[PDB]
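Working notes, beginning with the structure itself.
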Amino acid sequence: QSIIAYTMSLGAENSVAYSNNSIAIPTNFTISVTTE
Amino acid sequence: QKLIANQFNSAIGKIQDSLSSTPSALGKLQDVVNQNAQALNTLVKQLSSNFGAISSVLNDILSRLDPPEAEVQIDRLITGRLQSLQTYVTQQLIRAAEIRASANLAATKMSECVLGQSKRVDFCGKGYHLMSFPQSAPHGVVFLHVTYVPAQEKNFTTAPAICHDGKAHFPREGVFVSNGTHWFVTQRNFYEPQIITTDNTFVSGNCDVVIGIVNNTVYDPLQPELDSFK
Amino acid sequence: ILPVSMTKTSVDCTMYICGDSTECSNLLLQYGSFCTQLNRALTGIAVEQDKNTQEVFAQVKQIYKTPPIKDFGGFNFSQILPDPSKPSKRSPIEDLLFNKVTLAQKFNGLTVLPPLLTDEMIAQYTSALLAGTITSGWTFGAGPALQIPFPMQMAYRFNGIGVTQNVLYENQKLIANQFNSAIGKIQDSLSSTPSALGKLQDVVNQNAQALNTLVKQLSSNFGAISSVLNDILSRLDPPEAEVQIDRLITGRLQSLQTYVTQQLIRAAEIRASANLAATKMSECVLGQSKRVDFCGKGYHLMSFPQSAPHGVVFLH
Ligand SMILES: *[C@@H]1O[C@H](CO)[C@@H](O[C@@H]2O[C@H](CO)[C@@H](O)[C@H](O)[C@H]2NC(C)=O)[C@H](O)[C@H]1NC(C)=O
Ligand SMILES: *[C@@H]1O[C@H](CO)[C@@H](O)[C@H](O)[C@H]1NC(C)=O
Ligand SMILES: *[C@@H]1O[C@H](CO)[C@@H](O)[C@H](O)[C@H]1NC(C)=O
Ligand SMILES: *[C@@H]1O[C@H](CO)[C@@H](O)[C@H](O)[C@H]1NC(C)=O
Ligand SMILES: *[C@@H]1O[C@H](CO)[C@@H](O)[C@H](O)[C@H]1NC(C)=O
Ligand SMILES: *[C@@H]1O[C@H](CO)[C@@H](O)[C@H](O)[C@H]1NC(C)=O
């Protein structure tokens, strides 16, 4: 329980499994509602 | 249809809870009110300053001082108050110029997202736009953007073209995929595979120029009708 | 080339006007609260500048990377991806842009606040955007990132402008060579023109000239007998020196107000381009644009973002 000072993290990190004869196609969907 | 209706109902149920439970959701609408109130209060409070005169209120200045020695103090006070009014007017002009630019965007969004369907990405929501609904606010407008987000993806192997009888076949409005041995045609935004047929593919050229072409068979609808007719 | 933000400055009334003088500070207190609102306006401008850069670059919550082995069907992409050889992890075009535009003092209660996003973070954001749009198409701007081979994505983008798929596949090598040649010529075109990047140096020079003019006003009599408070106080009776002091106070206050007003106008005009760079990023970079003459001149295929000292560069 204190106050800390760190360096910012830009976000989550991942790598896409890129290949020259591979494709990914979704099999479902979701309906979302936003506010503005 | 039933699943989509249930998802829409649940999503429109969640929004009231999100607005109520989470505070400071309408900070944008409240900042302008706070700024206007602060500017007006600063303008009113600037009437208690003397700007070097012996007093702020004019009554005592005119009372305890002779007119020849009062035409200087009154002039100084007038100069101070005019300079205090000018800045308020200018800041109001700048804020109005900002609000006009913020309202032109609202008019554009209403016209191009409520009365139609938007094709420009990230203009109305995060995802593929379907529809939106407007709601009023104390000094603004609230849009509820309904979007389409894909999920539950799986990976296949693909080919750009299919070689058959020395001809290259390209899909019309889909892609060629494979579940390990067979080949199908599916739409790009959703997995609905169909058998490869000369109906959903077109022929252009041969199998030498294209690189990455594979081998398979293309079904012909005329095969069984010939055998059916004796 | 589009500028997205300018420098942040903070100005202190007491140090600028009075100069640690008790008589001036006591005399200045009768004017009300001009300086509180001046500081409030400057702080608002600074916070707006901090917000401007976040809405342009920070549009991806995830940091993608390109695969270690690069075979994109014959397309090069070496001139835009970050270079591991360079210690700053910047593309050659970004290095040229940073070298082409180059920029200090601190006196009289004038300070400059550092930006929140360091240039390394901006470079990382643009690298993530490029590595996401190369190996995943436009699908990473709507939902989860889905991979697709680059020639197939280019065939997708050819269908958008009304040209069938087979045009690309039977002309793949020619298109790759043309793209590589254009990418190569971009560097020479940018480096050999001394006024290509004049949309940002204009902003830098304008801010510098404004700050220089503000300080130069400290050496004006405004009707007093001297421009130095100590010389006025020593060579006159302080009981009867209030006229000169008040004249100097009025002049310096007017100068400060003029500077603040012009800064507000300049920030209002900078935000109108910071709001256009974000729109261009969203529409040209994360998708494909059917609007005419929005992203380039011709039929749009794709765009690549590159960072700049205080802006952003799009390769359409
Ligand atoms: C991919 O899907 C095809 C299409 O169903 C599968 O092929 C079927 O396999 C079953 C099991 O042996 C047979 O009874 C069916 O007659 C086959 N159908 C067809 C179209 O021939 C296939 O097994 C699936 N898996 C792979 C790896 O291809
Ligand atoms: C898709 O999502 C719905 C959500 O209720 C679920 O019921 C269904 O089983 C899912 N099916 C697939 C294809 O993943
Ligand atoms: C999906 O990726 C996995 C990775 O291990 C691979 O084994 C599998 O075959 C892929 N699915 C396909 C290509 O149908
Ligand atoms: C993909 O790369 C492998 C490895 O070099 C190669 O054998 C294969 O032919 C390539 N497939 C395509 C897309 O032509
Ligand atoms: C595929 O079909 C072509 C055309 O008949 C044939 O020449 C070739 O040997 C077959 N095998 C391959 C390369 O898949
Ligand atoms: C890109 O072009 C350079 C030119 O020197 C070449 O060396 C390199 O192999 C090419 N491929 C990539 C992706 O770097």
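The residue numbers of chain B are those assigned by Swiss-Prot, with the residues present covering 920-1149 sequentially.
Method of determination (from the header): electron microscopy, 3.3 Å.
Heads up, the Cβ atoms here are built off N, Cα and C, so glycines get one too.
Swiss-Prot annotations:
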VARIANT   B:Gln954 to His  In strain: Omicron/BA.1, Omicron/BA.2, Omicron/BA.2.12.1, Omicron/BA.2.75, Omicron/BA.4, Omicron/BA.5, Omicron/BQ.1.1, Omicron/XBB.1.5, Omicron/EG.5.1
VARIANT   B:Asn969 to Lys  In strain: Omicron/BA.1, Omicron/BA.2, Omicron/BA.2.12.1, Omicron/BA.2.75, Omicron/BA.4, Omicron/BA.5, Omicron/BQ.1.1, Omicron/XBB.1.5, Omicron/EG.5.1
VARIANT   B:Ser982 to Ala  In strain: Alpha/B.1.1.7
VARIANT   B:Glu1092 to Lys  In strain: Theta/P.3
VARIANT   B:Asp1118 to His  In strain: Alpha/B.1.1.7
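Here B:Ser982 (variant position) is positioned 16 angstrom away from B:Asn969 (variant position), judged by their C-alpha atoms. Chain C lies within reach of B:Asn969, taking the variant positions B:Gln954, B:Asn969, B:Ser982, B:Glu1092, B:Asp1118 and requiring a CB-CB distance under 8 A.
DSSP assigns B:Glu1092 (variant position) to coil, not to a helix or a strand. Highest Cβ count within 10 Å among the variant positions B:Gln954, B:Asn969, B:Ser982: B:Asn969. Each of the variant positions B:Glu1092, B:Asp1118 was scored by the other Cβ atoms within 10 Å of its Cβ; the lowest score goes to B:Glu1092. B:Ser982 (variant position) sits 38 Å from B:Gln954 (variant position), taking the CA atoms of both as reference points. Each residue contributes its Cα atom, and for B:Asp1118 (variant position) and B:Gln954 (variant position) those atoms are 65 Å apart.
For the pair B:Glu1092 (variant position) and B:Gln954 (variant position), the Cα-Cα distance reads 54 Å.
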